[PDB]
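**Student:** This is the structure I want to talk about, given as structure tokens.
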Amino acid sequence: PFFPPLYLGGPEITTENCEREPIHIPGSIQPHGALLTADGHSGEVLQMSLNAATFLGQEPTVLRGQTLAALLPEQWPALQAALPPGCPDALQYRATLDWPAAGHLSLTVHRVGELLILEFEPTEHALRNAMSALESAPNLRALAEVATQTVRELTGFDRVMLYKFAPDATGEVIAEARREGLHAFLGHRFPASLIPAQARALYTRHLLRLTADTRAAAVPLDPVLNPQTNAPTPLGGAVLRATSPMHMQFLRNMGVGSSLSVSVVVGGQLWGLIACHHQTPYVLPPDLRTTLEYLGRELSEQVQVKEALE
Ligand SMILES: *C/C=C1/C(=C/c2[nH]c(/C=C3[NH+]=C(/C=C4\NC(=O)C(C=C)=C4C)C(C)=C\3CCC(=O)O)c(CCC(=O)O)c2C)NC(=O)[C@H]1C
């Protein structure tokens, strides 16, 4: 059973209670983007990340309580049609915005209950070839190797691993692609506690997460609770959600400035992760994340196929 989050008087997490951290409701985001929440009927803006006004070039007083009809006149009708009440929470509306103050932005929206969650961040054949390369891989080891090399080629990440969960939830690096000079993790195994049970559960439902800068302080949502419910805003489906500080510290101690993983899901179970590191902070472009999501699904399919052959 989850502890209350920090903003509802819950404890700071320690190694005795890793599994009790409510990582899905941190009430805060990473500073490389901005987040709004809005009422799913009216489009009234209900919450904003503290950086949202500055990030979007709006007056703080003007942004709170404004409507999406007024803020996003060109997207609001399409957004409503795309995300009706009761639609799957995983369903997304995506648009590219020409925003003079911030530049070209990627807008990603999903619905949870009666709330729309809007994520804004900057945005800037390969997919076909990568997809084909995974399919054409001859066995599981080769598939793992191709997956890591292909993801590294697409992303530029310093390290890309295939991290496989054992039945006891320990993990092992079973393939990696790595920059010259980096220590090998191939064949190394790690305790189950380093990716705790609630993280593993979340990663079965929401298939990509990241920390763009492992030193960056989280930016709170204001108000922190959804005014509709007087309860935490669900952020499991928001890539911008703040990462657990316990994990951020783990990464800093490894010399990792930026981290990203994609779930590999086989028979509805979390089989492993495509796990990526960069030494320097690094925001993987939105279009590249979409490509990785496609490759995660392809790898998942191919792991099942390869495991059936062998
Ligand atoms: C006492 C609790 C601790 C803890 C909790 C924790 N860890 C995560 C997320 C991840 N941990 C990962 C572990 C590894 N990455 C590696 O590269 C290696 C070894 C080579 C390991 C063992 C990974 C891959 C994740 C996924 C996230 C990512 O890809 O960056 C969470 C949940 C984080 C979040 O989503 O907010 C939590 C709560 N970690 C510990 O080390 C102990 C101290």
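Residue numbering: from 1, along the chain as shown.
Quick check of the header: X-ray crystallography, 1.5 Å.
Each Cβ is built from the backbone N, Cα and C atoms, and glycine gets one as well.
Not my notes, these are from Swiss-Prot:
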BINDING   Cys18  tetrapyrrole binding site
DOMAIN    20-88  domain 'PAS'
MUTAGEN   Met246 to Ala (Swiss-Prot position 259)  Binds PCB (in vitro), but difference spectrum is altered
MUTAGEN   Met246 to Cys (Swiss-Prot position 259)  Binds PCB (in vitro), but difference spectrum is altered
MUTAGEN   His247 to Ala (Swiss-Prot position 260)  100-fold reduction of chromophore-binding activity
MUTAGEN   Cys276 to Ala (Swiss-Prot position 289)  Binds PCB (in vitro), but has aberrant spectral properties
**Student:** At a 10 Å cut-off from the C-beta of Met246 (mutagenesis position), count the other C-beta atoms across all protein chains.
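**Tutor:** Other Cβ atoms found within 10 Å: 17.
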**Student:** Would you please pick out, from the recorded positions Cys18, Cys276, the one with the fewest other Cβ atoms within 10 Å of its Cβ?
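**Tutor:** Output over recorded positions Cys18, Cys276: least Cβ neighbours within 10 Å is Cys18.
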**Student:** With H, G and I counted as helix, E and B as strand and the rest as coil, say where DSSP puts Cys276 (mutagenesis position).
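**Tutor:** DSSP call for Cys276 (mutagenesis position): strand.
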**Student:** Could you tell me the C-alpha distance between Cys276 (mutagenesis position) and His247 (mutagenesis position) in angstrom, no decimals?
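**Tutor:** Between the alpha carbons of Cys276 (mutagenesis position) and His247 (mutagenesis position) there are 14 Å.
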**Student:** In the deposited model, 7 residues lying between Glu124 and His125 are absent; what is the Cα-Cα distance separating these two residues, in Å, to the nearest whole number?
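**Tutor:** It comes to 17 Å between the two flanking Cα atoms.
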**Student:** Round to the nearest Å and give the CA-to-CA distance linking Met246 (mutagenesis position) with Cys18 (tetrapyrrole binding site).
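**Tutor:** Rounded to a whole number, the Cα-Cα distance is 8 Å.
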**Student:** If I take the alpha carbons of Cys18 (tetrapyrrole binding site) and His247 (mutagenesis position), what is the distance between them in whole Å?
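**Tutor:** Given the Cα positions, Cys18 (tetrapyrrole binding site) is 10 Å from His247 (mutagenesis position).
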**Student:** My understanding is the cutoff is Cβ-Cβ under 8 Å with a sequence separation of 6 or more in the same chain; which residues meet that for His247 (mutagenesis position)?
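**Tutor:** In sequence order, the residues whose Cβ lies under 8 Å from that of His247 (mutagenesis position) (at least 6 apart) are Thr211.
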